[PDB]
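Chemist: Could you have a look at this structure, given as structure tokens, before my questions?
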Amino acid sequence: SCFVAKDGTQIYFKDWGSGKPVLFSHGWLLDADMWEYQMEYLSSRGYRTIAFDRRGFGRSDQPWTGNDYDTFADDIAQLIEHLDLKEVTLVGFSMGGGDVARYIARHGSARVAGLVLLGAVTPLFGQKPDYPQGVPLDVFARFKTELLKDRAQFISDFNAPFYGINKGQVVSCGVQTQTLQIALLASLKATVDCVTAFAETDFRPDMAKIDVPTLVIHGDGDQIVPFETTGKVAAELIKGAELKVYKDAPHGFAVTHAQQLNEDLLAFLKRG
Amino acid sequence: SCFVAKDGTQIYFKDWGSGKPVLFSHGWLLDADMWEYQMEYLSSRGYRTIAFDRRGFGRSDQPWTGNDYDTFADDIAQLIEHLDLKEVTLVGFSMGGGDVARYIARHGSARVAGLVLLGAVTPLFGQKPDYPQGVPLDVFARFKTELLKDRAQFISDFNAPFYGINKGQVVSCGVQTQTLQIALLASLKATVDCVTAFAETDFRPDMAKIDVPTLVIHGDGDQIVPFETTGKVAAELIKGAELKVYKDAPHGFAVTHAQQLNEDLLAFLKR
Amino acid sequence: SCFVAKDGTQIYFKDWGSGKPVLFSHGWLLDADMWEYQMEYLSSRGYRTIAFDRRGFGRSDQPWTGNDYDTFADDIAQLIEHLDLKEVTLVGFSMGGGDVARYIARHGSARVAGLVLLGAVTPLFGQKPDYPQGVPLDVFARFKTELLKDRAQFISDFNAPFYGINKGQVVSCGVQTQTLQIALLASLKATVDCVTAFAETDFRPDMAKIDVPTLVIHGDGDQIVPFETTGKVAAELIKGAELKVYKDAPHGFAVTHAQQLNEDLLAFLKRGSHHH
Ligand SMILES: *CC(=O)NCC(=O)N1CN(C(=O)CNC(=O)C*)CN(C(=O)CNC(=O)C*)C1
Ligand SMILES: *CC(=O)NCC(=O)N1CN(C(=O)CNC(=O)C*)CN(C(=O)CNC(=O)C*)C1
């Protein structure tokens, strides 16, 4: 399936099953395929599951412009409009946690039932004047330098810290191959611009505007997006939010802790 | 090229050359690209060759619903009508042998000139109460368990028994990379649903409805689709079918025995 | 993005940025992604960059017919008509240097401001009765034989001489993986047909019809398209052409000499006028 964004960008999405809708937002470098196990899980258990490829990623068009959170949220808004979804549970991984939040911030929660933030960059990732505990900006500057040199090798190297393979997590050669294959479909321009986006976007104002049930899951061994200054604070700022911390879990915990995540997601959807 | 199916599914295909049309139906985990050598071979010899990516595979859409042989057959039906084909030679590999057979069963043979079944699941793969010699269903349930955990590694591990690498067949790392690349395009849901499909679907009634010249080819070293209870039986059930057995050949003989298959396909067309 | 060619083939393209248009034509086995770095460099510096997947490659359709330089040229002409481009700088790598050259010969240079030939097959790759210095046709016959047995392995093996890895160039496994992944998207037919095309197509007539400022860049360690009988000769045959030779550079110098190429393209786009 696809739909056309306002600026003319074609976005690829999957729409599986029937019942209450659940809309997934993927992380940096990936596409909708990072959700396949979670989507299959819930759709054969009576839910409708929807995942899209962010502009510049996967099977979607690769525009030069609009590689910003504001546009990402608006893309999501249009997907929901195109499908006429109601009572939507928004699920965001990594940087994809930003755009599900930014959606609610910009469009309200009229159509939203709940929110799930998986190892998300909310509320801030990068360091600010009034947020020194964040990740220094020279880290992300070093990313862009290597991306603009050899992004193929960078993605390949990203696998080890991402999955926590350098810390005794066992991930198959297949998953490593699949991760790199998907990553290479993406736009070099979108890859680099996203760094800027997720590094410097402040979602603290968004945190105040979330007025739906919220589940925050984060690994305490996450080497990419540090729990202490992201997930932990997100659960504090969002009213009535629940937190679950997976012990020793890495960034890419949708792979390593797949069964745990599937059950937590289902439990959340069945609340009260 | 693509067409839009009844339910709205977009299906990618290739239409090469001109002449007598030959329509290819690919196996599990693969796509239209597995046919590339056969297609170039025949089309550069004055045939028209057509191959589609099955729903949920390759460059086609990935619908939740319709992952069954009845729908698979209707998809072929729609392709044929889209291209206004007549005197088609249906060629099917593995589970792809199912939907070509079901097509003939559902729509009749008016547009069909011939049928070729390559290491095909027909007439019946999995075990039934009235088919005890079939493959026990738990074998396929074990496939589902692994696929629902890590399909990426499953595909990767599948290369060895598929190609007969574990029996001293020679396949490059190139082919192995391409097989995994093509496989990873596929829908998880479609991959799983297909096991149910090829495991439990009965094509015995379909065998009676095949009224066209048929060539059955199967390798006797096949570690995936057992020759003894499929291909051997298919040739017996289809009226006037011809059987060729490739000695010690694996399931993926389209690769290992490519030249022989190319020659046998040409020979059939010139019957 | 895509457009529909005359025969109904759909061709994928990228159209990035604003400014004077730069139109990239990729080489054998590849697609528009080989240009990502050049495209990002130029588009962040005031230029509009456009790159298509040749028919039978990348994300484009894979037709049986029309895998020849005439159609290739017409495909470029239809893209230019579709976006209504003017003052285009045509940039072609390897076999893609042939299709930009043929475009100019067929359609003229009304909409063309300049031409850049990178490791191009121009003016002639394969041997001829009146061009014995070309690569003997037996070599290309051998290519097809192998491609028609196992193209997947051929591409994988091709990485070494393509990037000059066998001569101590440093190329990451990532790049090697990317090159093989992209190449596998392509049609078997297009792959083989292109060999016939680049082996036998004579662009010598075309050279005489190129009336625009031209930059020829080639590496003098090129193992695929030999400098001495291609780039070196193109620089003589096209009137007013500028030549730049990258020392010990391989065929795939857009990877190994990325930064050098980027600055060379920008310099060329920013050139001044001459008096004639
Ligand atoms: C399989 C098929 O019918 N293909 C043609 C087709 O689907 N369309 C409809 N289009 C789209 O769906 C565009 N994308 C979205 O709406 C997300 C528009 N079509 C084309 O773009 C045709 N031209 C090219 O593909 C270059 C036709
Ligand atoms: C630069 C280089 O040597 N590249 C080869 C390469 O990276 N691959 C990709 N593969 C893997 O990474 C294997 N998996 C793991 O290491 C977890 C697959 N490759 C091979 O296995 C090479 N040989 C064969 O496939 C026969 C190639």
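Numbering starts at 1 and runs along the chain as displayed.
This deposition comes from X-ray crystallography, 2.5 Å.
Any Cβ shown, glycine's included, is placed from N, Cα and C.
Taken from Swiss-Prot, the feature active site covers C:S94, C:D222, C:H251, and the record attributes it to a curator's inference. Under the heading acetate binding site, Swiss-Prot lists C:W28, C:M95. Quoted from Swiss-Prot for the published mutagenesis C:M95 to T (Swiss-Prot position 96): 4-fold decrease in esterase activity. Loss of perhydrolase activity. Experimental mutagenesis at this site is recorded by Swiss-Prot as C:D99 to E (Swiss-Prot position 100), annotated: Small decrease in esterase and perhydrolase activities. Among the mutagenesis results in Swiss-Prot, C:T122 to P (Swiss-Prot position 123) has the note: Does not affect esterase and perhydrolase activities. The residue drawn here is the original one. Swiss-Prot lists C:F227 to I (Swiss-Prot position 228) among its mutagenesis entries, and the accompanying note reads: 3-fold increase in esterase activity. No change in perhydrolase activity.
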Chemist: Among the recorded positions C:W28, C:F227, point out the residue whose Cβ has the most other Cβ atoms within 10 Å, with all shown protein chains included in the count.
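Modeler: Most Cβ neighbours within 10 Å: C:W28.
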Chemist: Cα-Cα separation of C:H251 (active site) and C:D222 (active site), in Å?
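Modeler: C:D222 (active site) has its Cα 5 Å from the Cα of C:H251 (active site).
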Chemist: Which one, from the recorded positions C:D99, C:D222, has the smallest tally of other C-beta atoms lying within 10 Å of its C-beta?
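Modeler: Counting other Cβ atoms within 10 Å of each of the recorded positions C:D99, C:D222, the minimum falls on C:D222.
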Chemist: Sorry to bug you, but what's the C-alpha spacing from C:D222 (active site) to C:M95 (mutagenesis position), rounded to the closest Å?
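Modeler: The separation of the Cα atoms works out to 14 Å.
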Chemist: How many other Cβ atoms sit within 10 Å of the Cβ of C:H251 (active site)?
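Modeler: Its Cβ shell of radius 10 Å holds 27 other Cβ atoms.
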Chemist: So among C:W28, C:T122, C:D222, C:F227, all listed as recorded positions, which is physically nearest to C:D99 (mutagenesis position)? Use the C-alpha atoms.
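Modeler: That would be C:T122, the closest of C:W28, C:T122, C:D222, C:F227 to C:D99 (mutagenesis position).
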Chemist: CB neighbours of C:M95 (mutagenesis position) within 10 A?
Modeler: 29
Chemist: What's the CA to CA span in angstrom from C:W28 (acetate binding site) over to C:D222 (active site)?
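Modeler: C:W28 (acetate binding site) and C:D222 (active site) have their Cα atoms 15 Å apart.
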Chemist: Between the Cα atoms of C:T122 (mutagenesis position) and C:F227 (mutagenesis position), what distance do you get, rounded to the nearest Å?
Modeler: 10
